[PDB]
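Below is one structure, written out as structure tokens, with a few remarks after it.
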Amino acid sequence: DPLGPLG
Amino acid sequence: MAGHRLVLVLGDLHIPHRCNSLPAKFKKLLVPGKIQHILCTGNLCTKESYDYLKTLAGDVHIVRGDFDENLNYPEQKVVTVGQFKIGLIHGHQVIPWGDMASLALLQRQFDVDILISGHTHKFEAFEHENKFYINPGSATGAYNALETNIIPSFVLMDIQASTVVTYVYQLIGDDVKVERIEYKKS
């Protein structure tokens, strides 16, 4: 969620 | 994200002349095994940065920047990912830089849903007349032709069906800002 697909 | 296609979009690194490496907090995010395709606007500017991109994904596409050493890179590229036709060019060919009229001509000439360009070192991702335009900025914060206050940034496109969700990563202060921008095909 917070860093999108890189989280 | 089964059935999603993740495309990293970045460029204007200008390693090693203008910058030594990507920001540490970007490198912690950019790890192997997640990204499917890389679309690079160019100005790496050397083989060492191309090798780095290959550590992140097998499928790396690059177009020729005006400072790239590798003259084999194409001036422009069109690719299809999911339902989207995507155009890629470094953008030093666009005068004045970032010109909306010139980019829209390139959109029509390439016949693309999404046009990616660089050269300004200023992130932009926006819809204009039902087409989508992405500039990932400079992932190193390299100075550009005019100025030095450059925000490091890159983009990740999450493509599914006729929707792309574009995630923009910006280093503001020493913290990463992440925002989500949706574009849908008609």
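We count from 1, first residue shown onward.
If you're wondering, the header gives X-ray crystallography, 1.7 Å.
Using the three backbone atoms N, Cα and C, a Cβ is placed for every residue, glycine included.
Around B:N43 (mutagenesis position), the same-chain residues at least 6 positions away in sequence with a Cβ under 8 Å from its Cβ are B:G11, B:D12, B:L13, B:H14, B:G65, B:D66, B:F67, B:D68, B:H90, B:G118, B:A142. In Swiss-Prot, the entry for mutagenesis B:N43 to D (Swiss-Prot position 39) states: Decreases interaction with VPS35. The structure shown retains the original residue.
One entry in Swiss-Prot concerns the mutagenesis experiment B:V94 to D (Swiss-Prot position 90). Its note says: Decreases interaction with VPS35. Sequence-distant neighbours of B:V94 (mutagenesis position) (same chain, 6+ residues apart, CB-CB distance under 8 A): B:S102, B:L103, B:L106, B:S117, B:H119. Annotation note: B:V94 (mutagenesis position) sits in a coil segment as assigned by DSSP.
Every protein chain shown contributes to the tally, and the Cβ of B:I95 (mutagenesis position) ends up with 9 other Cβ atoms within 10 Å. Annotation of the mutagenesis experiment B:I95 to S (Swiss-Prot position 91) in Swiss-Prot: Disrupts interaction with VPS35.
What Swiss-Prot says about the mutagenesis result for B:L156 to E (Swiss-Prot position 152) is this: Disrupts interaction with ANKRD27. In the shown protein chains, 24 other C-beta atoms lie within 10 A of the C-beta of B:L156 (mutagenesis position).
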Rounded Cα-Cα span from B:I95 (mutagenesis position) to B:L156 (mutagenesis position), Å: 26
